[PDB]
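Only one structure is covered here, and it is reproduced in the block below.
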Amino acid sequence: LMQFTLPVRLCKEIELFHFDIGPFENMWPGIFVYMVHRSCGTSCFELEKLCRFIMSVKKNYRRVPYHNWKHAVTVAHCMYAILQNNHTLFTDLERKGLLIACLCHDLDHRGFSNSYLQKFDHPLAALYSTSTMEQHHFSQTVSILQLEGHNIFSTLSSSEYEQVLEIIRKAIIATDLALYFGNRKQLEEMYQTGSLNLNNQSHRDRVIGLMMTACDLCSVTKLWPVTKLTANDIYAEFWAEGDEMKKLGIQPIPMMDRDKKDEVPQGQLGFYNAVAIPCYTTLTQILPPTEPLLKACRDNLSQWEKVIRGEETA
Ligand SMILES: CN(C)C(=O)c1cnn(C)c1C(=O)Nc1ccn2cc(-c3ccc(F)cc3)nc2c1
Ligand SMILES: [Mg+2]
Ligand SMILES: [Zn+2]
């Protein structure tokens, strides 16, 4: 059999939650296949169809600062680490669906929020009133799955195929941060009343939703230099959207105004306190082996406080 192998450093370090997939684009497909073979199994997919699928997915990501092919693979890798360290908790179909969902979750992203598309009156806002881009991302996933030689689930029954596409749809839609706030509240109450039940499919859906938020935001769980450098790419997009909001004669929110760049450290602080820390806190409560994500989030929260006190530059 042909078994994907990684260099010695990558082989060890890919198992760590804070792994950076590196600047070599051409290695990312191999890194993804390796993660599928270990998290799912070498018999989960035909290698030729998976490779064809990977390259078609890559081609439908755009040359944008942040919401790009590197983000897709980075998000899948965070999902890999969660699956590997919680391997008894997930099903055959969930391992198949969830790495694919992560790879595909920002397909055809142009670097603009759902809000910009609504204000711009983009056709996608007419087609999908809520979770606009996320419904677009899923649609793009269905299109690619339906290309000749791209049915990577061809061995699944009709009913299993439908289940996995439903895992992928719900996982992709969960990456709408607007939905995260409600989902985390429900999970927090369920955990704290001791009512959360992983044998309940509506509960599994919420847990996978949280996992998808955690994976999508995972730049806050990297080592500080990766965290800081990724934040430049995030803001590069936010500021381009703010420019576009100004062009429509609309005041952009502060995070999207390139003139407000000196307030970034305080905005980061607000984001760690309102979104990130609660997210990885609730995830750790449910999946205790995800602890390193929360530990690394607290470490970066401390780093942003050092930037605010003038003991670090950005
Ligand atoms: C949507 N995405 C991708 C994310 O939210 C996302 C994912 N990963 N990360 C790290 C983010 C992220 O940085 N979010 C935020 C969220 C709120 N903010 C508010 C401010 C702020 C800036 C200047 C100012 F003057 C006032 C406030 N800056 C942010 C940044
Ligand atoms: Mg997205
Ligand atoms: Zn994303």
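Using the numbering of Swiss-Prot, the residues shown for chain A are 725-1038, in order.
Quick reminder: no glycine exception, Cβ is built from N, Cα and C everywhere.
Sequence-distant contacts of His791 (active site, proton donor), defined by Cβ-Cβ distance under 8 angstroms and a gap of at least six in the same chain, are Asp830, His833, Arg834, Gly835, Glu961. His791 (active site, proton donor) carries neither a helix nor a strand DSSP state and counts as coil. Swiss-Prot lists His791 with the feature active site, proton donor.
Taken from Swiss-Prot, the feature 3',5'-cyclic GMP binding site covers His791, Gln992.
Under the heading divalent metal cation 1 binding site, Swiss-Prot lists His795, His829, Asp830, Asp940, citing experimental evidence as support.
Per Swiss-Prot, divalent metal cation 2 binding site is recorded for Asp830, and the stated evidence type is experimental evidence.
Mutagenesis annotation in Swiss-Prot: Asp830 to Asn, described as Reduces activity 1000-fold; the structure shown retains the original residue.
For the mutagenesis experiment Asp830 to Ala, the note given by Swiss-Prot reads: Loss of activity and of zinc binding. Counted within 10 Å of its Cβ, the other Cβ atoms near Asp830 (mutagenesis position) come to 26, all protein chains included. Secondary structure at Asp830 (mutagenesis position), taken from DSSP and collapsed to helix, strand or coil, is coil.
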Can you tell me the CA-to-CA distance separating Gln992 (3',5'-cyclic GMP binding site) and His795 (divalent metal cation 1 binding site), as a whole number of Å?
19
Reduced to three states, what secondary structure does DSSP give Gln992 (3',5'-cyclic GMP binding site)?
helix
Neighbourhood of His829 (divalent metal cation 1 binding site) by C-beta distance under 8 A, where only residues 6 or more apart in the same chain count:
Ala796, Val799, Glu858, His861, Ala895, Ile896, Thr899, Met936, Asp940
What count of other C-beta atoms do you get within 10 angstroms of the C-beta of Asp940 (divalent metal cation 1 binding site), across all chains shown?
22
So what sits near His795 (divalent metal cation 1 binding site) in its own chain, CB-to-CB under 8 Å and at least six residues off in sequence?
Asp830
